[PDB]
Amino acid sequence: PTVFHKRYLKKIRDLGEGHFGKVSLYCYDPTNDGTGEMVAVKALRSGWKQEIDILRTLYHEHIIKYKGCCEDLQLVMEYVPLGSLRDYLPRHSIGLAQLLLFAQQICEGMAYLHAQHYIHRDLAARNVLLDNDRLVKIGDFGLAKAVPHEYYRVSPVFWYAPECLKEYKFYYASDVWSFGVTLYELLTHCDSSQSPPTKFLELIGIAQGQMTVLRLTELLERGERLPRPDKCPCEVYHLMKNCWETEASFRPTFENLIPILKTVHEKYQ
Ligand SMILES: O=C1N=Cc2nc(-c3c(F)cccc3F)cc(Nc3ccc(C(=O)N4CCCC4)cc3)c21
């Protein structure tokens, strides 16, 4: 039942490019009548095996469902046709309350992941999938690692805390910084023109590209941050800034954020 066979799997289309692999849509049809379920299949070496071993362990309402494996090994997951928040939000006017629900849902999945002693390492809107209108699922565990220790010794730098950029140490609290950035993306409706790379490169400029990471590190340590999104309530932006505390230990955990987001969700609903 965990094993899928190459002969009964037929390709429909490519879905995208993740960390250490391409994601493709297949229909898995043993019966030969298109009755069988549609599945997302990710394909590749050392780190690839790790993504299979990680996601095999994980089971949660807001983590993408592992279905099985296949001999090319390939990783078979549930298919979520609505795709990512990065894809979805630019075309669908979604209200503030729904966005906060998604935010709550991300933290519940991340709180689960951390309790299993894993860090994600690319928590970004491109890796948050919609199952349905009020159900996010976190995808792409290609950079995910098992914490040995308080951190893993290590790249999407515009989502990364100063300690990752400077000291090459990824903490549980580093994922919370990234969540802060993801929350910024949701509140801008994942608008390209307001994206973290666009905004940070406006602040840094591109006259000296060899020192992008240095200049990014320096501005963050100066206390400069991404602006408040249009129509974002002040309360919510403070929560963002709390996730972007320079000192990692002053950031809330994902367990701390859940009841806060529940209450903020209930306010604007
Ligand atoms: O269903 C899935 N099961 C796992 C998984 N992973 C990803 C994924 C990821 F999480 C991170 C990075 C890259 C990825 F591909 C995406 C994905 N569903 C997708 C659904 C629709 C489109 C699509 O039709 N698009 C997109 C642009 C407009 C056209 C594409 C992908 C799934």
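By Swiss-Prot numbering, chain A shows 889-932, 941-968, 974-1049, 1052-1057, 1063-1177, in order.
Even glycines carry a Cβ here, placed using N, Cα and C.
What Swiss-Prot records for this protein:
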- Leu903, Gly904, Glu905, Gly906, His907, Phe908, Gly909, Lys910, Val911, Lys930: ATP binding site (BINDING)
- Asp1023: active site, proton acceptor (ACT_SITE)
- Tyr1054 to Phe: Reduces basal catalytic activity and abolishes IFN-dependent activation (MUTAGEN)
- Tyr1055 to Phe: Reduces basal catalytic activity and abolishes IFN-dependent activation (MUTAGEN)
- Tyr1145 to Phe: Does not affect phosphorylation state and enzymatic activity (MUTAGEN)
- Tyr1176 to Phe: Does not affect phosphorylation state and enzymatic activity (MUTAGEN)
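Reported as a whole number, the C-alpha separation between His907 (ATP binding site) and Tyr1055 (mutagenesis position) equals 18 Å. Missing residues between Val1057 and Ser1063: 5. Distance between their CA atoms: 10 Å. Whole-number maximum of the Cα to Cα distances across the ATP-binding residues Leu903, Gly904, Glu905, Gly906, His907, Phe908, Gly909, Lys910, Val911, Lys930: 14 angstrom. Within 8 Å of the centroid of the Cβ atoms of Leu903, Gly904, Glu905, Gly906, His907, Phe908, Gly909, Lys910, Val911, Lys930, where the record puts ATP, the same chain has further Cβ atoms from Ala931, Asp1041, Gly1043. For the 8-residue gap in the deposited structure, the Cα of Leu932 and the Cα of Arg941 are 7 Å apart, rounded to a whole number. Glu905 (ATP binding site) is 27 Å away from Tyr1054 (mutagenesis position) when you measure Cα to Cα.
Between the C-alpha atoms of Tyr1145 (mutagenesis position) and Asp1023 (active site, proton acceptor), the distance comes to 21 Å. 5 residues between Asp968 and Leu974 have no modelled coordinates; the flanking Cα atoms are 5 Å apart. Checking the recorded positions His907, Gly909, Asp1023, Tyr1055, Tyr1145, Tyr1176 against ligand 1, none has a C-beta less than 6 Å from an atom of that molecule. For the segment bounded by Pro1049 and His1052, where 2 residues are absent from the model, the Cα separation is 5 Å.
According to DSSP, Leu903 (ATP binding site) sits within a strand segment.
Closest in space to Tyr1176 (mutagenesis position), of the recorded positions given as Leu903, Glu905, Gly909, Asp1023, is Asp1023, taking the CA atom of each residue. Most buried of the recorded positions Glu905, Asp1023, judged by other Cβ atoms within 10 Å, is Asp1023.
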